[PDB]
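Undergrad: Handing you a structure now.
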Amino acid sequence: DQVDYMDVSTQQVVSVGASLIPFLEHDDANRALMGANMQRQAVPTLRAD
Amino acid sequence: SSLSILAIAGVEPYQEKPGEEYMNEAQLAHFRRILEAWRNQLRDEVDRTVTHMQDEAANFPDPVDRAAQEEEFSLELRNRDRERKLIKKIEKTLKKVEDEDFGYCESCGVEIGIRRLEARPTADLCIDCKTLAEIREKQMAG
Ligand SMILES: Nc1nc2c(ncn2[C@@H]2O[C@H](COP(=O)(O)OP(=O)(O)O)[C@@H](OP(=O)(O)OP(=O)(O)O)[C@H]2O)c(=O)[nH]1
Ligand SMILES: [Zn+2]
């Protein structure tokens, strides 16, 4: 009988780029950072899968 | 429970006898034993830390894992610094015990409870003065 509010959903902490990485819960913060940074640099291949 | 400060030494909580005077030889010896054990433990922990630090340190070729290996060291050194700051307090308390001027508040002459001294053996003030001083401190700081 004291909680005034509650998080809307789990994903609200992180941006879209980081939100796309699976199993963030098991990754060190630094490697998540580097992961997102490089993931945004991917080049479109010939046939998307 | 083997996790408190009386656990470090093999001593169990004291028990003031009915007609027991306040500061007797036995209590002072008790507290000296407690403090000595606590200290020796802290210093052995420092030795552990240093051996670890001396073994691990290496030159990493990736800048995002050198930070990883130097972000746990910062916390470790933080804890070690804090305990080093407490080693001076323990030293001073050991000086008061050897001088036989231990167990009383420095502000008012009231004696500090035995159970509080078995709680935090480095206590310098009584609970009342401690609380008032902590408030004055936190207020003058922020
Ligand atoms: N491991 C350990 N360290 C202790 C303990 N008690 C005090 N210290 C460390 O020694 C410092 C000295 O504290 P005091 O100035 O005597 O304040 P106090 O009377 O409340 O203990 C503390 O400052 P501090 O401001 O609390 O440090 P910090 O908060 O800036 O990190 C703390 O860092 C303890 O019981 N265990
Ligand atoms: Zn007092």
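Just so it is clear, chain A uses Swiss-Prot numbers, and the residues here are 648-696, in order.
Per the header: electron microscopy, 3.6 Å.
For all residues, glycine too, the Cβ spot is worked out from N, Cα and C.
OK, Swiss-Prot features for this one:
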MUTAGEN   A:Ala665 to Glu  Resistant to antibiotics salinamide A and B
MUTAGEN   A:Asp675 to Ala or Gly  Resistant to antibiotics salinamide A and B
MUTAGEN   A:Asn677 to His or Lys  Resistant to antibiotics salinamide A and B
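Give me the structural setting of these features: burial, nearby parts and distances.
TA: Taking Cβ-Cβ distances under 8 Å and a sequence gap of 6 or more within the same chain, the neighbours of A:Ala665 (mutagenesis position) are A:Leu671, A:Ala679, A:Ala683. Secondary structure at A:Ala665 (mutagenesis position), as computed by DSSP, is helix.
In the three-state DSSP scheme, A:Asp675 (mutagenesis position) is classed as coil.
If you take the C-beta of A:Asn677 (mutagenesis position) and look for same-chain residues 6 or more apart in sequence within under 8 angstroms, you find none.
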Undergrad: Measure from each Cβ of the mutagenesis positions A:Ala665, A:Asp675, A:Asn677 to the Cβ atoms of chain B, and list in sequence order the residues where some distance is under 8 Å, or 'none'.
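TA: From A:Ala665, A:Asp675, A:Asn677, flagged as close to B: A:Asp675, A:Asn677.
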Undergrad: Mind giving me a neighbour count for A:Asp675 (mutagenesis position)? Other Cβ atoms within 10 Å of its Cβ, every protein chain shown.
TA: 12
